[PDB]
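Some notes on the structure that comes next.
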Amino acid sequence: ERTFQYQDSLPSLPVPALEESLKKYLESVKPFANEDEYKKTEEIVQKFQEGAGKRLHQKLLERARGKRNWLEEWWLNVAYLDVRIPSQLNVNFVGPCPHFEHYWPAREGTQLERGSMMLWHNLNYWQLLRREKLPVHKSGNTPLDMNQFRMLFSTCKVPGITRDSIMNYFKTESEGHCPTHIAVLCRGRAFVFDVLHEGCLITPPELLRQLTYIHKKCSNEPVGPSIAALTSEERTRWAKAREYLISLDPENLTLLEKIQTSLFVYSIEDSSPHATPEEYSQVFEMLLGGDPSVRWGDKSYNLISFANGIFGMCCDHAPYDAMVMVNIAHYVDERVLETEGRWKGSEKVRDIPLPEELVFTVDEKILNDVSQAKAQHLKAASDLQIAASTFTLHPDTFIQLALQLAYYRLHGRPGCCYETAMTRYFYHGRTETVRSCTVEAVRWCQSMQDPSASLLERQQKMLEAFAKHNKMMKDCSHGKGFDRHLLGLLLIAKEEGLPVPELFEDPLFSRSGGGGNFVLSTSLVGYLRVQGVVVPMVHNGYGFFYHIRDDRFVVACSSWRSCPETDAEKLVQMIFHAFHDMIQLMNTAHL
């Protein structure tokens, strides 16, 4: 069995029935509307269904006839590439490497040695992929799309004036040649080197030589031009700064391309985030913030190394979702566990070419841009608050409802929530929106705060909420959700120069979350001991992510300090209290 053998067999992303999607939409706005607003929306939806919507839907079906995935390109552009805000901080997702839970606890002076093994394991994963030896993900006996794995290595974003682009240079052995070098950033400088020698991959000791070399050289020398810091800027500014950089020297492009084509970017930081199995929220903060001088935010995969021997990953959310990062990080985690975090092979260090430094040609302007880039990222990142804790009826649904209750209790009202649903059953399927703030969820939350509510009433309603969310997650993962569907109708209109349907201008459309207005941006990040996170979707919102282990729930929450109403720490405390009451409710109900 080969990694991508089932791709030509995957079913097309479906287009839900118009009536079904509109019914689900109407039901979803109920929690945020009074009698009058709902009647208005109902009439808007009915007309849409009878006229313009019916026609736009037909055109969407026509699009699906010629594309195995009618949404792919649109989603990439609309959700990511066209967006102009700084993507490095506001869109990229990050995740700590969970090695400090065992063999690699935080400790000074272990950065280079542990780093050599980190590269080695990461690189062996690339070898697996290139040879298509990586196991095919399946749900029972049904194969899942594996395309996102092609975006892990040798992939990088390039800024555009109005639209960015993704460069995917990865290729399997059967497809052709794949770049074989990695890029290292240190003290505002960039270096590169081939990971292969005499046919095989270089070993940790050999990798430790390259890294040690780079570290020593830069340590007692002034910080370099830090061209990398420009990747953390507003997309259009970066696009222009990039063009200017290239004009100063045609060669500068060659350097940019070298970074773009590298298997991945490895970053050396001098900071040391507090990382212990108990508290490690600081790892998330330095991962999203850190020092721009050594990060390449356009890279699909940027492995980060801290001074205290801690590691983390920062990824461009555009080309793929967090599950690929989770899988390689877990693979590495298993390797570390098997080897007790040590290299026990030959200590021989063959004579391999030293790392080559990438020296860009810059003037006074470029340096001012770099200076400006660093400052804006640091200032913006400093407003980020991260709360990470561990807590010790599907678990995901349990957590989603617990969050509904926590937000309801903390803020006094239902929080429109976005939960990621994977659609990998389909060709190049990525995500769909699951709207956790349902009528059922709210009815339950009210009963939990109702003193006159009986124990049986609360359990009964909690179960009805569970049932609703389960059906929701199922339909969405099966391509029967409605959020992407409505986006498709909207895009059909725009693409032909036709007016925006009234349905999208409706106050309830955005109040329920449409248009990227979810006060709770969430997703399960798997069951592989890796955690991920992104900043909130809205200024007065939260980012809430989590992963599940057989004996615990791990969570990561983000909020903006500049928003006095939100507090990541307080919300986490509230959801833990929520888990408790929900457990007790089931136990006492057990009877």
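Swiss-Prot numbering applies to chain A: residues 11-402, 414-612, in that order.
Looking at the header, which is where the method is noted, we find X-ray crystallography, 2.0 Å.
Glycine too: its Cβ is placed from the backbone N, Cα and C atoms.
Annotation comment: Swiss-Prot describes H327 as active site, proton acceptor. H327 (active site, proton acceptor) falls within neither a helix nor a strand when secondary structure is assigned with DSSP, and so counts as coil. Non-local contacts of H327 (active site, proton acceptor) by the CB criterion (under 8 A, 6+ apart in sequence, same chain) comprise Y90, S97, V101, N102, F103, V555.
Annotation for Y439 ((R)-carnitine binding site): same-chain Cβ neighbours under 8 Å, separated by at least 6 residues, are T454, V455, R456, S457, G534, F539, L541, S542, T543, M558. Sequence annotations record features per position, and here Swiss-Prot assigns (R)-carnitine binding site to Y439, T441, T452.
Under DSSP, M335 (mutagenesis position) is assigned to a helix (H, G or I) in the three-state scheme. Around the Cβ of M335 (mutagenesis position), 24 further Cβ atoms fall within 10 Å across all displayed protein chains. Here Swiss-Prot notes a mutagenesis experiment, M335 to A, with the remark: Slightly decreases activity with octanoyl-CoA.
What Swiss-Prot notes for the published mutagenesis of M335 to A is this: Strongly decreases activity with octanoyl-CoA.
For the mutagenesis result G553 to M, the note given in Swiss-Prot is Loss of activity with octanoyl-CoA and myristoyl-CoA. Within its own chain, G553 (mutagenesis position) has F103, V104, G105, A332, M335, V336, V546, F566, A577 as residues 6 or more apart in sequence whose C-beta sits under 8 angstroms from its own. DSSP assigns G553 (mutagenesis position) to coil in the three-state reduction, placing it in neither a helix nor a strand.
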Checklist entry - Other than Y439, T441, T452, which residues of the chain come within 8 Å of the (R)-carnitine site, judged by Cβ distance to the Cβ centroid of those residues? => result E440, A442, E453, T454, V455, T543, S544
Checklist outcome for this item: Within 10 angstroms of the C-beta of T452 ((R)-carnitine binding site), the count of other C-beta atoms across all shown chains comes to 22
Checklist entry - For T452 ((R)-carnitine binding site), which DSSP three-state class applies? => result strand
Checklist entry - Near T441 ((R)-carnitine binding site), how many other Cβ atoms are within 10 Å of its Cβ? => result 20
Checklist entry - Unmodelled stretch of 11 residues from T402 to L414; how many angstrom between the C-alpha atoms? => result 17
